[PDB]
Each structure stands twice: as C-alpha cells, then as structure tokens.
Amino acid sequence: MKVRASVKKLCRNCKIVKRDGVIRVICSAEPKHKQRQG
Amino acid sequence: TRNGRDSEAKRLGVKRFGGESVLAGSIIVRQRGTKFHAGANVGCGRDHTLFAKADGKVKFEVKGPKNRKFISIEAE
Amino acid sequence: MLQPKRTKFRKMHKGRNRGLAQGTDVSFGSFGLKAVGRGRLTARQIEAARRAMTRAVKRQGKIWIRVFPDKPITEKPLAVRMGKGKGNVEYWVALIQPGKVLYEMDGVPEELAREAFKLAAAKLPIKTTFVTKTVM
Amino acid sequence: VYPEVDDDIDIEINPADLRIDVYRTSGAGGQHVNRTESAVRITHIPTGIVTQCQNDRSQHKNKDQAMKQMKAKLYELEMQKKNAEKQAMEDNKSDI
Amino acid sequence: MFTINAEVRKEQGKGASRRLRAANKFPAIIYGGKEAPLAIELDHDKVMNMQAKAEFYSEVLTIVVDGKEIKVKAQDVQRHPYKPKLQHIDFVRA
RNA sequence: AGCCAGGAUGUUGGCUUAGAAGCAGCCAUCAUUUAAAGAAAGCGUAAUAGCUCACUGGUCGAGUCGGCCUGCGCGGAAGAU
RNA sequence: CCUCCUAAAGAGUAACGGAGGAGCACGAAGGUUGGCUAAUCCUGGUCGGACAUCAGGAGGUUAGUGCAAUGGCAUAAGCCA
RNA sequence: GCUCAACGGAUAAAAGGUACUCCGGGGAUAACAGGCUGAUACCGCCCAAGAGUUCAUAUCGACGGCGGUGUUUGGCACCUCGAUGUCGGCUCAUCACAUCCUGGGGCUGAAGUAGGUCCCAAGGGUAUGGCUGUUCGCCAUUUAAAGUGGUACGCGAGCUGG
Ligand SMILES: [Mg+2]
Ligand SMILES: [Mg+2]
Ligand SMILES: [Mg+2]
Ligand SMILES: [Mg+2]
Ligand SMILES: [Mg+2]
Ligand SMILES: [Mg+2]
Ligand SMILES: [Mg+2]
Ligand SMILES: [Mg+2]
Ligand SMILES: [Mg+2]
Ligand SMILES: [Mg+2]
Ligand SMILES: [Mg+2]
Ligand SMILES: [Mg+2]
Ligand SMILES: [Mg+2]
Ligand SMILES: [Mg+2]
Ligand SMILES: [Mg+2]
Ligand SMILES: [Mg+2]
Ligand SMILES: [Mg+2]
Ligand SMILES: [Mg+2]
Ligand SMILES: [Mg+2]
Ligand SMILES: [Mg+2]
Ligand SMILES: [Mg+2]
Ligand SMILES: [Mg+2]
Ligand SMILES: [Mg+2]
Ligand SMILES: [Mg+2]
Ligand SMILES: [Mg+2]
Ligand SMILES: [Mg+2]
Ligand SMILES: [Mg+2]
Ligand SMILES: [Mg+2]
Ligand SMILES: [Zn+2]
C-alpha cells in the first residue's frame, strides 16, 4: 500500500476506484501497484 | 554602507503655467538646461531660469525645426 | 543557470508583478508552455525545467527558453537584524505574468512535446499550460 | 614508473548521510546563552566521525564552521585510506 | 465558405466589451474601402470552432449582419492571454 | 465492453557481448503470406523457451469514446488543559 | 554641500534605501567680434606598426563640455583666431 | 584670520574605568518568558533524472516545485524595568502524536528466523551507572523499549545552587 497525495494508474491492469470517499488504485496483476490517497 | 547621501531638492519646474498673468520679472520656469526656451518677451537667466521681460500672460508653444518648447509672454 | 553577463546596476527594487504578459504567442517553435499563473521563475528553476524537457525530447528537436532571469533578488544573511543597508544578491528571477510563453519547442511529435512540457511544468512554481502555433 | 592518474573531484557529502545535533554551550555566561542552542555537532552516519563547533554566537555560523571541519576530516580520512593501501602495495613490493 | 452571423453593436467601450465577453459573445470590427467601419458582436463559441481551422484566415468569409452578406477576410485576431478564447477580431472587406 | 479464434515468414536482422534469439544495449525499423500479425508495448529467461499485448476475423445488437470550456464538491490536511 | 533614482507625470517627500561626486579650477578655460563642426570605420599612402601625421569616402554628434551625475547645448553652451 | 568637517558653529582650551558604585527615569529600549512572523529548523507531499543485475516509485531518490508545525537559530520590540528569579539536578507531573516497546494491518528486493518501509493505534509501559555543573554527548552493562515534543525549553511562595 503506497499512500500518496497523487495516485495514478501505473499499468493497464491498475484501476482507480473510490471507496468510502477515498481514491484508490487497485491492481489485479501487481500487488506493488495498489495505492491510496492520504 | 557607502550610500546614505543625497542633495537638497532644488524646487525647480514651471512656476507660472499657460494663461497665467504675470508681472515683469516674474520667474516662469526654473530649469537645469534649456528644457524650455525663451520666446517673445521672456528672458533667460544665467542658470537658464526663464522670466517675464513684460507684464502679460504666459504662452507655452512648440516652435522651430527642432520642435522645442518656447515660452512667450502675450500682452493683455 | 541563466544570468545577465553585465549589469547596469548590481541590486534592484522589489517592484510589483501585476498585468498580463507580452511574449504571449508561440513565435519560434511549434509548441509552447504558456504560464497561466502569476509568479517569478528563478534561474535555477528555469534550468531545471530545461533539463527535464531536453531529456524527455532525447536531444531531438529544438528548444527555446523565451524567459530570462534578469532581475536580481537580494537576501539578507541569517541572524542579521533589519537595518544596515540592502542584502546581497543571491539569485536571479524572471518575473512571470499570466500569458507568458516560457518555453518553445519544434522538431517533435505533438504528444511527445506535451509530455515533455508536463515534465517541465512540475519543476516550475507557476501553473502552466500547453499551447500551439497559431496562424495569426 | 607510475601513471598520471586523473585527480578525482572531492565529492560533496549528502545531508542524508549526516546527523546535525544542536545544543547548549559549556560555561556559556549570561541569560541568553543559557537558553540559546548555538553549539553544533555534525556526525557522519556511514563512518562515525563527529565535528563539534561552538565558537560563534550564531548557530548558523557554527554549523558552517562545523561543516567545513567535517569536510576537512573526511578529506583527511580519504587521504589516510589512500596511504594505507599504498603502504600495503610497497610492503608487497618489498617482499620481493 | 464560412458563414458567420453578427449583430450591430449598440454600446461600445470597455465595460460593454467585458459584458459581451461575459455573455459568451465577443466584439469585432469590419473595415476597408470607401465604406465606414462597422462594429459587430459575434457568438464566441461558434467562431472559436471556425478559427480552429487554418482555412479560416486564408479564405474569404461572409459575415451576415442585418440580412446583409458582407464578404471579408480575417485581418488580426486578439486572443485572451491564457485561455482558448477570442478578445476581438479585425475584418477587412475583400 | 465482454466473449471465441489467429497473433506468422526471411528471422534468432546484425553486432558487442560472457550470452543477447521482439525485450542488456547500439542501430536499421524493411519487405513477405495478407483477414491481420511491431525486426515488437508489457511479463518472463542463464539465454532460448514460455505467458500476454498491438492490429484483425467471428459472436453480440445500441449508443459509445476522450479532450475542451465552466459551476459546485473530494483527497492532499498531524500538536500539545 | 551637489547629481540621479526611491518620489506615486506641479513643488516637496523617509529609511544604517540603491548609485555616484565636491571642499575646486581658470587673468583665460573670462568678454566680445570673426570663422569652424564631432566619434568611429573602410580604402589608398615613406619610415609607420591595432593605434601618430596626410588624403578621400561612409558616417551623422554615437563626439565634445576643465571634473560626478542629470538636464542642456549647431543660433551651438563644442573648436580655432 | 576657523577639515569651528559632530559643517546653525555649546569653551580659546578636554581620554578613559567602575563588578565598589549611586540617583532620577524608561518596558519610549536590550537580556528571560509570552506575542506576531516562520527566512532558518523540523516534519510531510509533487515531479521523476537515475541507483537498485533486469526494473524510476521493495528501498533510495538528483535537478527542481508545493505545504504543515511552531519546533531550533532567528526577525520584530506588542506585554513586563514602582522585579515576570536564570541552566542543570531532584520531587511531582500532565497533555500531543509526528509511536520507541507492546496490539492490528498493506507492500516488500517478505522462504523461515530476522528485517525494511508505509497505514492504523496514545491503553499501558518506556534503564542503571562512569565522565562532565551540564542539557547534550561518548562509553560500560542492561531492556520488550530505553520515543520525539508541548506544558514561562512544565515545576525555586516545592527542594538544591554544581
Ligand atoms: Mg511589461
Ligand atoms: Mg472599470
Ligand atoms: Mg480542499
Ligand atoms: Mg515630484
Ligand atoms: Mg505627484
Ligand atoms: Mg560665436
Ligand atoms: Mg565661451
Ligand atoms: Mg552639531
Ligand atoms: Mg548640525
Ligand atoms: Mg564588568
Ligand atoms: Mg535606579
Ligand atoms: Mg524575547
Ligand atoms: Mg508577558
Ligand atoms: Mg503560521
Ligand atoms: Mg530534493
Ligand atoms: Mg515595547
Ligand atoms: Mg514601532
Ligand atoms: Mg523588567
Ligand atoms: Mg507591581
Ligand atoms: Mg499516527
Ligand atoms: Mg510490517
Ligand atoms: Mg478499554
Ligand atoms: Mg568513583
Ligand atoms: Mg524552565
Ligand atoms: Mg530551577
Ligand atoms: Mg525556598
Ligand atoms: Mg509564583
Ligand atoms: Mg555557585
Ligand atoms: Zn498495476
């Protein structure tokens, strides 16, 4: 979990989703890629 | 610092403006160069101070090939 | 790091930075990075931006730096009281008004140029925008 | 016969490799001195060298001086290491 | 080729111009030949799209104002400093 | 947008490298069988192999894509009785 | 004490604000009459060369002002008699 | 006839020390603490050149950019000069969380053990000595850990006075 101010799609498999009013990158392929805005 | 100095202000500039009726001898312009040139009935001082040589109204004008400001006095 | 070779005067008044810019259009290049924001780019900042963009463009196509840091900014040394003359010149700025084309670029594809400009932009303090060559 | 080696530039140490401590002075002497933390201890994290400075009233000035001292020490260390290696080499040469 | 619709400007000046700009219109002028200058307003959005094309500046345009087809060429365009916008256009009767 | 299929040939392009076979780079970036297939976008390998992708064929049967302009919001946002 | 800027287009206007000068000189460097027009560059020319002195052109005051800076100055306030 | 140049020129004619001091005043004006501020400091974040065999973003992150805190060095001189006692130690603490331990979790360049890093978490806990007036620090030996800060750099009408 990379908590950042800027969250970005790092690959094709990265998807940006909003969960309970928090922007999140979740990725099916790469576990490293998953992010959270904080 | 090497900077704190400046000279006393010399209170120059146009003293009597266009249309202003003056007595003879009245200073019209205090100036450094001949920023204004002495026209009709205006004398130029030693420090280029323009003064009326006759009673009447100040008349600024642009005259001549060099397009210079001439101050004349027109009699009333 | 850009700086005037010679100067008429070693220090300078603060001044104000109000108004719109004059170098508004893409003149030389094909694409430009136009400043949207008001502020002041230091020499350092400008250089950084240039470095960012050149690398991005991989030494292919020309870059112009339309801005120049011609204004010296003084800083008083630390732990020094408020009197005793003006501080020493530390760095040089270009004062930036909205509308300022900061950088210009040609000999590049458009997308790549855009990318380069974006890269540059993060180095600069002001909010900026990509612009293009306009006929008239 | 020895080759003309390129004289490498003495590299600037990073603030990441450095610990900067600030603290009160010894003996001091006054009210403002008891409060103020002017003294500077710079420490190199990879090597373990320390430089102290408390000559100046200004903390910044002290730090600058301390920084310089640290740099000098680093240079000296580099020189020493160079010398040691050199010494090994000749010792080996002497062996012949 | 390009047919633009215009209205004759009632009020001229700075404030008026600003108001026009606010209301998604923009001031323009037709001038040239023996005929007097004609100040017009133009709907901004429509004109911006037209001006995106390079053919806009090259070709003869037709400005229709008060049911009168005036054949013109774009002479100079003022743009907003930092926005994709038009402050003003000068037109020359061709 | 899913889904099913192909996703080749000269060829592993040479070089320089310990090896380099789309993927260490350096460089050229062609043509072929053509429905389409980059001297290759990512994963992968000692390197090959292998796994994806681009583009394309089939199914399916109505809107869809991503820029611009602006209005209002979200995160960015930690302190001591 | 003088000049400029700060100084907000009359005057004036502060700071341990930013820049520079003066504590004189000259019996001509003053008065007047008469006359004259600069810097720099190119080309040619004994010694003579980037640079003396002589021509001619371009040039147009970029020069000059007994000295700081500013304002002036061909009607020259500049240069000769 | 005056570098009366401290140039409206106090005399013709004049350096200093005072911690042995004294009086009159001033928070008009300094040292402490408070306040405003935040350059500096500390703590974040944005961009990503690169390092990381390969691979920017496991972990680092250059050139630059944007913040927060009030937290160091400062700036200011608003509070106090008809007194607001100063570092440290002791005795008592109390709050913050930017968490040192213990608890929960993500990613890992996470096999395991042990780590690294980030998120959540302030319930409780969080060393004895040697040296130095010390804070700090270095060292010795522990410890699950020996947190970082605020509190007039907490606390002298509670002690000490190095
Ligand atoms: Mg301007
Ligand atoms: Mg108005
Ligand atoms: Mg917000
Ligand atoms: Mg004035
Ligand atoms: Mg005024
Ligand atoms: Mg004469
Ligand atoms: Mg004369
Ligand atoms: Mg006096
Ligand atoms: Mg006096
Ligand atoms: Mg004493
Ligand atoms: Mg007393
Ligand atoms: Mg204080
Ligand atoms: Mg108080
Ligand atoms: Mg604040
Ligand atoms: Mg950095
Ligand atoms: Mg006060
Ligand atoms: Mg005051
Ligand atoms: Mg007091
Ligand atoms: Mg009292
Ligand atoms: Mg927390
Ligand atoms: Mg963990
Ligand atoms: Mg409970
Ligand atoms: Mg003992
Ligand atoms: Mg205390
Ligand atoms: Mg005490
Ligand atoms: Mg007592
Ligand atoms: Mg009390
Ligand atoms: Mg004692
Ligand atoms: Zn991903």
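Chain D uses Swiss-Prot numbers throughout; the residues present, in order, are 222-317.
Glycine is no exception: its Cβ is also placed from the backbone N, Cα and C atoms.
Listed features, source Swiss-Prot:
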type    : residues        : note
VARIANT : D:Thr246 to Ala : In strain: BL21 and MRE-600; increased termination efficiency
MUTAGEN : D:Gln252 to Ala : No change in complex formation with TnaC-stalled 70S ribosomes
MUTAGEN : D:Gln252 to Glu : Loss of methylation. No longer allows ArfA to rescue stalled ribosomes
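Taking each of the recorded positions D:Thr246, D:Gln252 in turn and counting other Cβ atoms within 10 Å of its Cβ gives the largest count for D:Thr246.
Cα of D:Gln252 (mutagenesis position) to Cα of D:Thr246 (variant position): a distance of 12 Å. D:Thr246 (variant position) carries neither a helix nor a strand DSSP state and counts as coil.
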